[PDB]
Amino acid sequence: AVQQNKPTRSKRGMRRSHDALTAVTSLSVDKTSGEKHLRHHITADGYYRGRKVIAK
Amino acid sequence: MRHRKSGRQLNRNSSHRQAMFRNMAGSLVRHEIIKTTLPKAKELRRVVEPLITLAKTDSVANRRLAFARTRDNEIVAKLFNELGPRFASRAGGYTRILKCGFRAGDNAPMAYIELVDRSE
Amino acid sequence: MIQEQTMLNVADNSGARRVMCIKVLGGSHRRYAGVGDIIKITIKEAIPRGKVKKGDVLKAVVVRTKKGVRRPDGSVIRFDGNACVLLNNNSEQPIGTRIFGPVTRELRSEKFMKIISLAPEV
RNA sequence: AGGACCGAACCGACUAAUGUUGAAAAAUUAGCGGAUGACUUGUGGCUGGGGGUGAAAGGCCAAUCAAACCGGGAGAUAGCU
RNA sequence: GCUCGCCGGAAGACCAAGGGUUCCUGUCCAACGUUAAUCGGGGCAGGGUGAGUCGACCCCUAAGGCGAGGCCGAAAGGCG
RNA sequence: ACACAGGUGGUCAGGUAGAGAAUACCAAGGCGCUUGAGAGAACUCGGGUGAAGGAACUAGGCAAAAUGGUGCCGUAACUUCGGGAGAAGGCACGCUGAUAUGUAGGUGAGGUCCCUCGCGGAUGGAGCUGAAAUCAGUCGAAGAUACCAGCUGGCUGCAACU
RNA sequence: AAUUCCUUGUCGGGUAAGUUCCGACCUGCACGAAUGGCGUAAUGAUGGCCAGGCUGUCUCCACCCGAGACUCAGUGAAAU
RNA sequence: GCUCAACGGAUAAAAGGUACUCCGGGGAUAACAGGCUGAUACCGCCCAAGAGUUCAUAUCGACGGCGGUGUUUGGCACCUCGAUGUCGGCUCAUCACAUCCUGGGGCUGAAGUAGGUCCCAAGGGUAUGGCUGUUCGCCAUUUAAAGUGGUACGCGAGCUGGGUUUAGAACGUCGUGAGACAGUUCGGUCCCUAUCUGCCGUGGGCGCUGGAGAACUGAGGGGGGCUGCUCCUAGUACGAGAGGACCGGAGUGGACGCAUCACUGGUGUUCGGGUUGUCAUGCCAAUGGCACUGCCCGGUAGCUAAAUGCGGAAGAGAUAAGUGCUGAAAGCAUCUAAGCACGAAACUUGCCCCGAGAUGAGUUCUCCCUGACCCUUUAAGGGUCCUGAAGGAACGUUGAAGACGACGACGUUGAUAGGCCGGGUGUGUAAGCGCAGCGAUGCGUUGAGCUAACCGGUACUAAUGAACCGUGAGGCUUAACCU
């Protein structure tokens, strides 16, 4: 009751075809600044949705 | 299973989550913004909003409460004096949540929780 | 609930506190007995003033349940003991002269009214 | 007074469960039990191969044992593989 | 720094065997701790082990080992 | 073999409760981990809840739950007269008052006393400490309130008991 | 019967029934006095048969709590 | 001259035992299972000494004969001894039909009800209690039945492990004895990191071709299928009577299966209150943490069965056995040949659910798009710019939707999740103040105080412009219409 003969490398390619990670393109920008973020978090500059959320 | 239980069981035993979120309530009122995981930022809202509602009335009988789980030497004058007009007098909506992104080097979602009014 | 291998008190006059339920009847597979419906009993103690023998196999009917009588409105009428009364297997009818039980509507739904009605309790 | 009734420390194997490519070279969790004795124990010794040790199973003798382990005769012998 | 939690006959304190540079400050982050590592019993340096009286030795010696003169044995070895 | 749920010698064990080294909150003291984040389904492991029925389950009450403290009562057969026996079967328990406004148990000044002088000796009972228990009345679901803490009876092969 | 096929002998008791249990019997194919005989209590890590309490063993499970089944990141196997 | 006679003789000199062992070889060789055969086994048919008060053949059969079966008890020694778990116990399948029950009805020593016997049929069904290792057996009560067989006399990469079939013990017997035993009991393990074929939910492609969106077809598959009790017809048929039925005409049940949480129970570790030990806010009160959710006493929302509601349909089509019409081969006769008609719990629909990968890739409606340039040179292929509809994706708030995915609600054209407000269910009259009572404790202010899920109210907190994917009327033809 063990694997006998090796599975095909096309079948290995097809089982690996089900990937869903994205290249995140395009990234979103703030309504007052062209700085990039994912569609629901803050920028690393304190800008967010044209509101400004973290001071310096 | 869970067919009316809307409480998040989150991670580790209930007695940890109790101790931790009762400590985090003291940590939140001290600095008025705290950073943690998105699940922890939302689970800190539970029973702390009723605790803010509890801090509104300045009567000597209500001054007996808000004292069983979270204590600190520097809230003793704000209790039953400021927490009303600053927060509890709003009638709900005492906090704000916002995801700040991911955790350093790993896929954990990170957020900040703040109080709905900032001191002037 | 009354079932196979249950020991009960008996509603028959000069009957002992101990009679054994050997079958719940109904021909098909059955879990528990039912009020106003038959059950198979053996006598585990006999009282000399009574009209039964120890170790004898007899027919009975359930006359009070701790589960209560409750079909028509869901409003329960309840009792503080489980008991049956003894029936003859050929001539029919309750074998005793008095019954110790509430003698409810489903017992008068049987052919027995003449020998149960000395004391109605509900 | 006690090869005495229950019982900590101390000891310890009987049932049950978990564990069983484990934390594991035999433990873990719960209970029942041994506890002035024909007992237990800290420390150092003494008993060896057909010999030891055993209120005695051919059990135990450093995981091994109807005869331990290592090194030699030994590349012994196999009408067989 | 403030706050919380658990153990509290231990999840504490002291002594010993057995191990062996482990102690401390001063830094370093390749490898190690089956990670992150800025920490470290890890790397690599530098500093540290002050005794008449403490544990050992002293002096006697149990079990046991050795063993003269002497004995047994080719002998290894052994008795007393 | 490991920074391994393991193995391992000697000395120590306060407060409150409690007979107590059981057992908990604690004390002094210590640690918060050498993968983390989260989630949550059939199923896997243990613990918790248990209606009405109950040993029917099973080879077997195994396992599990109930009993559980100790002062006063009350106890069979058999027996090596010891035992069986905590047989079996019952009462009481907080708090306060009234029993003994605190009894039993332990401890005890001066004086009387005997001398030798003297850390006197010895006789005694003012004082100190202090169980376990009882009864009434009121309160609770429940007072041996938690942890801790005995299932009971009968027939019988065989084996002295430890 | 720790000794006995057919045997659950044969009878009695317990039981709705009972190859089990308790008690007798003799016709032991083959017990027997130190290779001992027979009996008695507390007692037995002893075995068989019943009664009661209590109870999720079971009718029949139903729902919880703490840990795995899932998933993502870090470090990433073995038998075959 | 050696019965060395094991005789063609292994040495002035050699016997037994191993289930305590153990070594090399093996289905060459047995056992538990696979094949072959069917004497044995159970059954039928030819046939008939007889039984069946008559009568051989309703029913049953001595004798002789010829088969039906694979299928047992045996025979047999092929493939298996580098290792097919055996009996019984639990838990659960699939195929036969030699039919126990359920539907059909024939023959009869069948008036009727029945009994005896026969065969069309495997769609549904086919207990429970005690004794034993247990099948096998026995006993008590239930039943529409308490059918038989194949599948290693079905289910150990299934559960159990008492017997048989481990080391140790203990009894009876045989032997000189180690041993041996158609003599027997006590204690005695049950392993598994799931690869491939399979099964059961669920993502993602390719496809119908210019792209999207909403929904529905039915070639085909699955599910479903029996039955207990009672009453009317009716005391009808048959029959003095005794006794007592088909035919169709309803109601009511169980195992079993489904659904909801409304009742009745249960549980309900986000909650109300009492309490023993103790710690903590200085201490006291009030109050909280721990001690198994300390002990509990309880429980909303929810879920659940032990609760309640319901369930295996009516109808249509077509058959087998079987009954027939009309009729020729056989001028009669004949269910068959030509030609017509009926019939079973079977068979197929209808019912209920799936279902175009039905590649044999179904079908309607709606939405949208009317741009140019270059190269080889070409009805083929490649490149460039311009800037893009319909729609999707992203993102929340989170769910009655989940392991991951897939899917619902909606996102200020805002009640999607929460808090807050008014109240429910459920707890139980507290605190603070005083009073009665040495006091425990009780009393008034007080139906106090407390709240989550249920009901209603409310923008108080939170919920991006829209980037990105998607572009420009989309190849050929048969036939008709519009232009």
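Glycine too: its Cβ is placed from the backbone N, Cα and C atoms.
What Swiss-Prot notes for the published mutagenesis of C:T97 to A is this: Reduced RsfS binding. Under its mutagenesis annotations, Swiss-Prot gives C:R98 to A the following note: Reduced RsfS binding. The mutagenesis experiment C:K114 to A is recorded by Swiss-Prot, whose note states: Reduced RsfS binding. Quoted from Swiss-Prot for the published mutagenesis C:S117 to A: No change in RsfS binding.
Sequence features annotated in Swiss-Prot and their locations in the structure.
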| residue | record | contacts (Cβ under 8 Å, 6+ apart) |
| --- | --- | --- |
| C:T97 | mutagenesis position | C:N13, C:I115 |
| C:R98 | mutagenesis position | C:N13, C:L118 |
| C:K114 | mutagenesis position | none |
| C:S117 | mutagenesis position | C:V103, C:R108 |
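Chain B comes within the C-beta cut-off of under 8 angstroms for none of the mutagenesis positions C:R98, C:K114, C:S117.
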